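Novice: Have a look at the structure that comes next, please.
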Amino acid sequence: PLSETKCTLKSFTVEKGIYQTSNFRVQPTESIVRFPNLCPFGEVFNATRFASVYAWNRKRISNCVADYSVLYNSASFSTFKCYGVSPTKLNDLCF
Amino acid sequence: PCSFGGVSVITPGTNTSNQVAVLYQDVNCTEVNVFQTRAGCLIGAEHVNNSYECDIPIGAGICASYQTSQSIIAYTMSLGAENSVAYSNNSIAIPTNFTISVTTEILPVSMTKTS
Amino acid sequence: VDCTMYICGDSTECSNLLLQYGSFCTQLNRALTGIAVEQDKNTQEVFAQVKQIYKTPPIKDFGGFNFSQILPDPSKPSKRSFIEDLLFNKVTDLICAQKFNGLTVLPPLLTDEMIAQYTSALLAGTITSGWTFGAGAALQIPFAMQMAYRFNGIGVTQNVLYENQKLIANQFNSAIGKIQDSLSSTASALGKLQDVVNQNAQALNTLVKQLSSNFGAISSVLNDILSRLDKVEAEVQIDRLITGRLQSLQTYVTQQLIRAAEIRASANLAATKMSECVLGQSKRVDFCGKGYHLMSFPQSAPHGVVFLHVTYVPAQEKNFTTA
Amino acid sequence: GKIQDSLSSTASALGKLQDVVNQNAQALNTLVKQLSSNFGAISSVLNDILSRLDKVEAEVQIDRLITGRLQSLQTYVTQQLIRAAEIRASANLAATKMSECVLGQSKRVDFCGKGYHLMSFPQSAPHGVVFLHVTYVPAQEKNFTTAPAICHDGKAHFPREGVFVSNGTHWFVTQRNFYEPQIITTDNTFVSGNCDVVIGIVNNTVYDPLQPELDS
Ligand SMILES: *[C@@H]1O[C@H](CO)[C@@H](O)[C@H](O)[C@H]1NC(C)=O
Ligand SMILES: *[C@@H]1O[C@H](CO)[C@@H](O)[C@H](O)[C@H]1NC(C)=O
Ligand SMILES: *[C@@H]1O[C@H](CO)[C@@H](O)[C@H](O)[C@H]1NC(C)=O
Ligand SMILES: *[C@@H]1O[C@H](CO)[C@@H](O)[C@H](O)[C@H]1NC(C)=O
Ligand SMILES: *[C@@H]1O[C@H](CO)[C@@H](O)[C@H](O)[C@H]1NC(C)=O
Ligand SMILES: *[C@@H]1O[C@H](CO)[C@@H](O)[C@H](O)[C@H]1NC(C)=O
Ligand SMILES: *[C@@H]1O[C@H](CO)[C@@H](O)[C@H](O)[C@H]1NC(C)=O
Ligand SMILES: *[C@@H]1O[C@H](CO)[C@@H](O)[C@H](O)[C@H]1NC(C)=O
Ligand SMILES: *[C@@H]1O[C@H](CO)[C@@H](O)[C@H](O)[C@H]1NC(C)=O
């Protein structure tokens, strides 16, 4: 903690008096992920009959778990992009 | 939140010593010769009951100086030396001798002009 | 303020970007430290002009002039004159909230109990030693023979006081009493102090609330933005946070600099009064307050100082043909 | 002679000046270093962004250079203005001291330094001024019984200037800031009131210049 003062002072002779050098923050020992089915992506993405855009089908989905892996492992999909949040990261951050 | 405040290196001039006393500001002496202050967790300066003139200002009256072998100390700064005027209803003290002192006083006037 | 920790909250992603703005982070600390240093220089210049700490004699006989109001209270744990307590109650969470994000409140070098020892000394020497303690070693002089001079200062021949002493005693004491209620019954007298404290706590609130603003960024939360937005694109986003926040510091810093420069001016005004008014007797009309000035009594107040100016105001007139 | 010894080894007494010169070159330095910062743009060299990319992209990047540098000026500039006023107030104080202290004699207390002020001698210094304040400081004191007044015939006698004192026997009136005892005569004292009112009046006999002058 002394040598840092010489860098802050920018002088091999640090004259008398107190110097603020750096700030110390305690490191977090470990991570807590405390989450509280299956989501029908085989029923949505392998579905047999999509309607048109004048009467598009909407399915409110909750209370299940995301299979976000095979979304990327599908790789038969022409145009797949995620706005704001990146798709690969969205594996664990949830909704 | 973290203790924060800031690390502060209390040192006599490097010319005198290479020894320093670290002050952790506004923290508890856990998460770190240790002493607890008003201003934070101080390390490497022996607490001294003897109250002397404030020398290296730290915080909340704590002032450090190098002298006693030697070690950086920390002590409650004495504001001034103490006096009690000896005062009565008719007691007066009139100076019989005096000095003429020349006290330098220094002030900026201008600063380096730039464009 | 911790510039790195404030702008980028516990995130290296943001922290690395900050390096690309160079010395902004450091020069802010260099700026605020300049303030923070001279604050304890202000309090140093004002209060401690006296070489020694004088203390009042054990027994008080001033000729009728009650001083128990303004002198340190021997029965308080922190010895502060009865009046000063009225002040510390008026002036006044923000305790750790600011301290979350790297907004720190450093302790003033001089504890309030110390400030009350100075303003005891200055007030102890003023009473016993007259004005001479500012010019050298204090000289005990009978207080009633002090006030004979302070009349000669204002042109009233001393034979007025030696004859009117008892009367002047009561007028003094009864004047001191009303100073209590002047403070006690109205909370707006301290507005000057109260405004300073508020404006400081004001900008801090504003400075904090700036953390929650989007600044054009998708989210105000830096950790959430780093976690969800893709590193390639999220870079541009965090700029709008940094550019926004980093600017928002310079706004706050510049305010403090300007505001401190006002206090720096007000501090000298005190240090001028403290030297001229308290320690000496002022010939400057209405510098010490309306009327011919006799003496002044400093009193500490939070992040401030309060003077009690004892002044001489004539009263009753008699029309008289002159030549 | 003490002054010249002090300066001979004192670097600190000029700290006020040395700080001012520093802080400018400081912000001047920092102003320069800001020319080396990316500010988010791909490089801090102006041309090296150009020759790397086709200009319609450079128009975008050079923003983050300009937006950066332009800011860094307004930081530095707004500093100087604030710092200028700081010197500005100090310059006003110097004019006040130069005017009052040197060209006058300042009745103000501790404006010209501790002690009663006699005169000041200004001395130039780089970007500043240095006054040598010659001040009159009393030294040796003697405890002395005093009285605010002296009865003579029942009239009260008060000093014109100074105060009645006594070693322990003979009442002397003396000037205040120096001990110069003198026997008490009407030329020293004026008459007001009578012996009842004053608190602390003593008895004593105020010698008369005139009475002996008569006797022959
Ligand atoms: C250190 O300071 C002393 C005076 O206290 C001086 O005599 C000596 O030359 C200094 N040494 C250095 C390394 O500057
Ligand atoms: C923290 O500081 C407080 C006040 O000094 C003290 O009472 C406490 O024991 C310290 N340790 C803990 C538990 O935080
Ligand atoms: C100094 O003060 C501390 C306060 O805890 C006390 O414990 C210690 O005994 C004191 N030492 C002396 C010698 O006064
Ligand atoms: C001061 O007053 C007290 C109480 O009246 C008295 O006893 C004492 O002798 C007085 N001292 C002088 C020297 O006036
Ligand atoms: C005052 O002290 C000085 C010390 O040198 C001495 O020379 C001087 O004579 C003293 N005062 C008088 C009036 O003699
Ligand atoms: C001063 O006023 C207080 C009010 O309580 C009183 O107790 C005290 O005796 C007074 N002192 C003098 C000297 O009048
Ligand atoms: C002096 O006379 C004027 C005019 O009559 C009057 O207004 C004023 O009040 C008088 N003042 C005194 C001292 O009586
Ligand atoms: C006067 O007497 C008091 C008694 O305590 C002493 O402290 C003080 O120094 C004396 N002053 C002079 C001028 O001798
Ligand atoms: C002073 O002299 C008078 C007589 O002229 C005498 O009555 C008095 O007691 C003496 N002492 C005082 C206190 O004046």
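Using the numbering of Swiss-Prot, the residues shown for chain B are 589-620, 641-676, 689-735, in order.
In case you wondered, yes, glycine gets a Cβ from its N, Cα and C as well.
Annotations for this protein, taken from Swiss-Prot, read as follows:
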MUTAGEN   B:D614 to G  Increase of pseudotyped VSV particle production ex vivo. Increase of viral load in hamster upper respiratory tract. Produces more infectious particles when cultured in primary human epithelial cells; increases replication and transmissibility in hamsters and ferrets
VARIANT   B:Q613 to H  In strain: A23.1
VARIANT   B:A653 to V  In strain: 19B/501Y
VARIANT   B:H655 to Y  In strain: Gamma/P.1, 19B/501T, 19B/501Y, Omicron/BA.1, Omicron/BA.2, Omicron/BA.2.12.1, Omicron/BA.2.75, Omicron/BA.4, Omicron/BA.5, Omicron/BQ.1.1, Omicron/XBB.1.5, Omicron/EG.5.1
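Set these features in their place in the structure for me.
Specialist: The Cβ neighbour count for B:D614 (mutagenesis position), using a 10 Å radius and every protein chain shown, is 20.
Using a 10 Å Cβ-Cβ cutoff, B:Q613 (variant position) registers 22 neighbours.
B:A653 (variant position): 27 other CB atoms within 10 A of its CB, across all protein chains.
Remark: B:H655 (variant position) has B:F643, B:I693, B:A694, B:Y695 as non-local neighbours, by Cβ distance under 8 Å and separation of at least 6 in sequence.
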Novice: Select from the recorded positions B:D614, B:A653, B:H655: which have any Cβ-Cβ contact with chain C shorter than 8 Å?
Specialist: B:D614
Novice: Helix, strand or coil: which one is B:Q613 (variant position) in, per DSSP?
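Specialist: Note: B:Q613 (variant position) is in a strand by DSSP.
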Novice: Which of the three DSSP states, helix, strand or coil, fits B:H655 (variant position)?
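Specialist: DSSP call for B:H655 (variant position): strand.
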Novice: Cα distance, B:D614 (mutagenesis position) to B:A653 (variant position), nearest Å?
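Specialist: Here the two Cα atoms are 17 Å apart.
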Novice: Among B:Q613, B:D614, B:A653, B:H655, the recorded positions in the record, which have a C-beta under 6 A from ligand 3?
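Specialist: Near the molecule: none at all.
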